[PDB]
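Chemist: Just dropping this structure here.
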There are 2 protein chains.
Amino acid sequence: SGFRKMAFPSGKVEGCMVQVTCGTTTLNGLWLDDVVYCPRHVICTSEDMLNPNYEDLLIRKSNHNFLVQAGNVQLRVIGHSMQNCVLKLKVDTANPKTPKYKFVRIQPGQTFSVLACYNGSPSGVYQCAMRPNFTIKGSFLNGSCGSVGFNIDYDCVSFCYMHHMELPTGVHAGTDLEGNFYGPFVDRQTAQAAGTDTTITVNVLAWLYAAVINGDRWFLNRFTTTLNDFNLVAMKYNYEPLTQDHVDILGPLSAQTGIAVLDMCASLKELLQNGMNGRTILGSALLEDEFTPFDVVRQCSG
Amino acid sequence: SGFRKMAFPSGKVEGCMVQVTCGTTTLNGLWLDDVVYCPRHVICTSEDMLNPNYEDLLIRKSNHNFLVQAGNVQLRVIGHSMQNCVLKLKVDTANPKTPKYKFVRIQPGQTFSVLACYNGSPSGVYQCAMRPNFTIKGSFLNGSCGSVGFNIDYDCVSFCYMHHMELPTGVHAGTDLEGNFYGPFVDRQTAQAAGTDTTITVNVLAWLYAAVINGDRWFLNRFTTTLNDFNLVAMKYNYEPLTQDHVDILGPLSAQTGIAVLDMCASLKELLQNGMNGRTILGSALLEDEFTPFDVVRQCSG
Ligand SMILES: *[C@H](O)[C@H](C[C@@H]1CCNC1=O)NC(=O)[C@H](CC(C)C)NC(=O)OCc1ccccc1
Ligand SMILES: *[C@H](O)[C@H](C[C@@H]1CCNC1=O)NC(=O)[C@H](CC(C)C)NC(=O)OCc1ccccc1
Ligand SMILES: [Cl-]
Ligand SMILES: [Cl-]
Ligand SMILES: [Cl-]
Ligand SMILES: [Cl-]
Ligand SMILES: [Cl-]
Ligand SMILES: [Cl-]
Ligand SMILES: [Mg+2]
Ligand SMILES: [Mg+2]
């Protein structure tokens, strides 16, 4: 038993991380088959950061302007192109360590593992959720751009995030592997601000089921509620309304514990209204909304 | 910027995990050079779990009683021996994926990455601290035994934990790679109970410095205190006394922020006495003691 924020083993992704240099600018890239993906701000000139012309800047560059480093070995760049906010660098050598992989765009509330990297070498791995305001709360310094977020099913890697930038509030923004930003942000240093965020109601319920499964049950009541009744409380405490599909994906967790989704909603309701009586749930003194229903089934069934 | 519980990339350890079967009993092993380490309770007969004679049980077993599986490939067992609570299985084939590695015994308060495994295949990675009561708060089910805890420096893996058992309170116990238990526990199903735990004062201070470095500073006061004054408060709130060596290893963090160790102690003091005013520090509503001084320097300096 026990419940901890848990990342996926990063080995299959570590064997795809390379370093990308264009000029003075260095960051990470993702070497899959004969191609290396990295953020397109790797070609920005120092003062042309406020509003860079990426089309103009990219046609200026040869294959020779891009150094692609994979240890103490230089991969050969034989083509430079752009898709949305990601460069693609064709190389003559395919990645012998290439795994079965898809590219996927995830939804707010959904989690992925981040492999934080600097100068091409993996540094640490941690779990993130895409917030409703389309940012993540990660940990990222200068050199971290090109770090990816991913999920693993069987032997297939689902890559869903590439790191680009830090917003004033200390939160992070990036795109999918097609180079499209999550949220309303752009890859220029123009003033941008994370919108107002909300609590991922379905994920809080999932985590309360994780509690019950691990014997943390002090907060369970036997009060009735309804979807409409619960949503009136949700809205008041800055929680997303619970939808019927949200109810449906908590079906597994409801089946295993014998506690109807709406019984757990009446428990979450009393927690919102009365607080936690200076107690913890799974060692947290607040309600955790960064674990999906899937995350709980996966970790409470190995 | 940003601060998250962060594990080490698990790739170098993933390439050492194998499956070990003796009879009906299966669990993980650690294939380094020509040897496979696993917990010695892998040879326990079903009813001989209360007080197993491990010396008697092990001499009963051939090399042929131990199936060692590394994918869809069976490694050849050419010798069975025991060191404390770990079996060692000699194999004819050395691990081609073997990395530069030490075995180390860590101290209470110190952190490591866990690679949770089932039937030899890595499942997830997370960060743990050895508690003062010599348990860890991990996440572990049937089949997880043989999962290891590790640290990485340069290209060298420091393996410091192997998983053995779950205590009644939902907390976990294991040994070092020499097979010696952390804490007063034994690898038999006799009644054992985690002692009383305490808060790792040096790690809370480290994490408060992590806060200040990431701009979370509402809790900083300008009150004076002394080591003796602080320890009187520490003792009252079930914190370990701060020692001069604890003061010394916070030197890096004190240098970088301009805040003397004892100034931060006066801040931790007021937090203990007055609480957190329903606020968070780095997104936690309680004081986190699972990050070492080293963990903070490493993550706030990439
Ligand atoms: C990529 O390595 C780098 C990582 C950032 C900086 C430190 N922590 C991170 O996550 N990305 C950037 O530095 C980014 C570059 C632009 C070309 C996108 N700039 C940035 O993060 O700050 C931009 C900003 C300025 C003013 C308001 C809003 C955003
Ligand atoms: C190894 O795979 C297994 C994993 C445990 C069980 C579920 N979660 C875990 O972490 N280890 C054991 O099952 C262990 C076996 C003994 C031979 C050490 N037994 C156990 O964990 O419970 C023992 C116990 C009983 C009564 C009081 C105190 C401890
Ligand atoms: Cl694809
Ligand atoms: Cl590392
Ligand atoms: Cl994590
Ligand atoms: Cl050694
Ligand atoms: Cl996996
Ligand atoms: Cl973690
Ligand atoms: Mg183009
Ligand atoms: Mg022996």
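Here chain A follows Swiss-Prot, giving residues 3264-3565 in order.
Structure determined by X-ray crystallography, 2.2 Å.
In case you wondered, yes, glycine gets a Cβ from its N, Cα and C as well.
Annotations per Swiss-Prot:
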type     : residues         : note
ACT_SITE : A:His3304        : active site, for 3CL-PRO activity
VARIANT  : A:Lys3353 to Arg : In strain: Beta/B.1.351
VARIANT  : A:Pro3395 to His : In strain: Omicron/BA.1, Omicron/BA.2, Omicron/BA.2.12.1, Omicron/BA.2.75, Omicron/BA.4, Omicron/BA.5, Omicron/BQ.1.1, Omicron/XBB.1.5, Omicron/EG.5.1
ACT_SITE : A:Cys3408        : active site, nucleophile
VARIANT  : A:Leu3468 to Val : In strain: Zeta/P.2
Chemist: Pick out which of the recorded positions A:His3304, A:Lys3353 has the most other Cβ atoms within 10 Å of its own Cβ.
Modeler: A:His3304
Chemist: For A:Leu3468 (variant position), which of the three DSSP-derived states applies: helix, strand, or coil?
Modeler: helix
Chemist: Taking Cα atoms as reference points, which of the recorded positions A:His3304, A:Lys3353, A:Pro3395, A:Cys3408 is nearest to A:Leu3468 (variant position)?
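Modeler: Sorting the recorded positions by distance from A:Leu3468 (variant position), the top entry is A:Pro3395.
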Chemist: For ligand 1, pick out the recorded positions A:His3304, A:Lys3353, A:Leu3468 that have a CB under 6 angstroms away from one of its atoms.
Modeler: A:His3304
Chemist: Just how many other Cβ atoms lie inside 10 Å of the Cβ on A:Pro3395 (variant position)?
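Modeler: I count 19 other Cβ atoms within 10 Å of it.
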Chemist: Within 10 Å of A:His3304 (active site, for 3CL-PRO activity) (Cα-Cα), which of the recorded positions A:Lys3353, A:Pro3395, A:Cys3408?
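Modeler: So the list reads A:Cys3408.
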Chemist: What count of other C-beta atoms do you get within 10 angstroms of the C-beta of A:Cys3408 (active site, nucleophile), across all chains shown?
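Modeler: So the number of other Cβ atoms within 10 Å of A:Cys3408 (active site, nucleophile) is 25.
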Chemist: How many Å separate the Cα atoms of A:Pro3395 (variant position) and A:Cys3408 (active site, nucleophile)?
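Modeler: About 22 Å separate the Cα atoms of these two residues.
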Chemist: Return only the integer: C-alpha distance in Å from A:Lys3353 (variant position) to the residue listed as 'active site, nucleophile'.
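Modeler: Pair distance, Cα basis, whole Å: 19 Å.
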Chemist: Could you tell me which three-state DSSP class A:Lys3353 (variant position) falls into?
Modeler: strand
Chemist: Taking DSSP as the reference, which of helix, strand or coil describes A:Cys3408 (active site, nucleophile)?
Modeler: coil
